[PDB]
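A.B. asks: Provided herewith is a single structure, encoded as structure tokens, for subsequent inquiry.
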Amino acid sequence: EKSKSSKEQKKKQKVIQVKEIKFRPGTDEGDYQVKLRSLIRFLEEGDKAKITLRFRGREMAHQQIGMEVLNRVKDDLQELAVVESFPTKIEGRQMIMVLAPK
Amino acid sequence: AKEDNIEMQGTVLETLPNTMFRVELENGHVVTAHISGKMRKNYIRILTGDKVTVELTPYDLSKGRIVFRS
RNA sequence: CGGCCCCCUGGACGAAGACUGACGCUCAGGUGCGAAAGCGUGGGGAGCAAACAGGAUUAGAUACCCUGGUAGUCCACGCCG
RNA sequence: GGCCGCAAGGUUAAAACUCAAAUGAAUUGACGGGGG
Ligand SMILES: [K+]
Ligand SMILES: [K+]
Ligand SMILES: [K+]
Ligand SMILES: [K+]
Ligand SMILES: [Mg+2]
Ligand SMILES: [Mg+2]
Ligand SMILES: [Mg+2]
Ligand SMILES: [Mg+2]
Ligand SMILES: [Mg+2]
């Protein structure tokens, strides 16, 4: 009978979810700082963060520009997060980094 | 009958609003450049990190016209 | 401004006369009244509900949706205009 | 700046500067996660 009760006590642990943030190669300081505050919030709540970076048209020519954004994010969330899947190449027209808490 | 324009080469450092760009030249000087009428009529997009030909004038060495994107 | 009843009280309209004899019309300044929210001091508090808390949706969602919920919404007196 | 208000604010009310428009109604299309 019930035990539902016990399930609720088990439930007050945790479930981890993946929160996707998407940058671009040219993204200005103010707009970067907004997206950083989103990531800080997610990670301090104990959630994974799939940081994407997309390219259009001939932005793919200058791949190095995009890479530095992902490097900047990583170094700003170094104390809060660990890296889980730092990208190598442009798969599609995208690069995907995955961070995780602590 | 017009005075001659010296052409230099340079890299796009930054995109500014409405077809304006900061461009570092080979000499080391940064200039604010605008797209030519030919390039905008024929839809030649310029991006950050592109290499460009900059028509300069002696009257102002802080301004230029981007006339080619390689 | 909307249940029903009593008490106090303002205006409008009609019918026939009688009475006053232009006593009128408009109004800068002035004076009063003035939805809701809001403010002050006391009350009251069912329902509802800014803020807020949690659950979701989402690329994100400081929202829309869900479960709650304080001021407030109500009363007296004053303010606000 | 004045007056008013406990406060929130209200009221009276400019100029420099910048542009060659801004606007009202109606007409023909196209479009609508409007209808038939
Ligand atoms: K209550
Ligand atoms: K004033
Ligand atoms: K004017
Ligand atoms: K139609
Ligand atoms: Mg009466
Ligand atoms: Mg009220
Ligand atoms: Mg009150
Ligand atoms: Mg409620
Ligand atoms: Mg609600």
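Per Swiss-Prot, chain A residues shown: 76-177, in order.
Each Cβ is built from the backbone N, Cα and C atoms, and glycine gets one as well.
Pulled these from Swiss-Prot:
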MUTAGEN   A:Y107 to F or L  Reduced ribosome binding
MUTAGEN   A:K110 to R or L  Reduced ribosome binding
A.B. asks: Within 10 Å of the Cβ of A:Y107 (mutagenesis position), how many other Cβ atoms can you find? Include all protein chains, please.
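C.D. replies: Result for A:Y107 (mutagenesis position): 15 other Cβ atoms within 10 Å.
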A.B. asks: Any same-chain residues 6+ apart from A:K110 (mutagenesis position) with CB under 8 Å of its CB? Would you list them in sequence order, or say none?
C.D. replies: A:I96, A:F98, A:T102
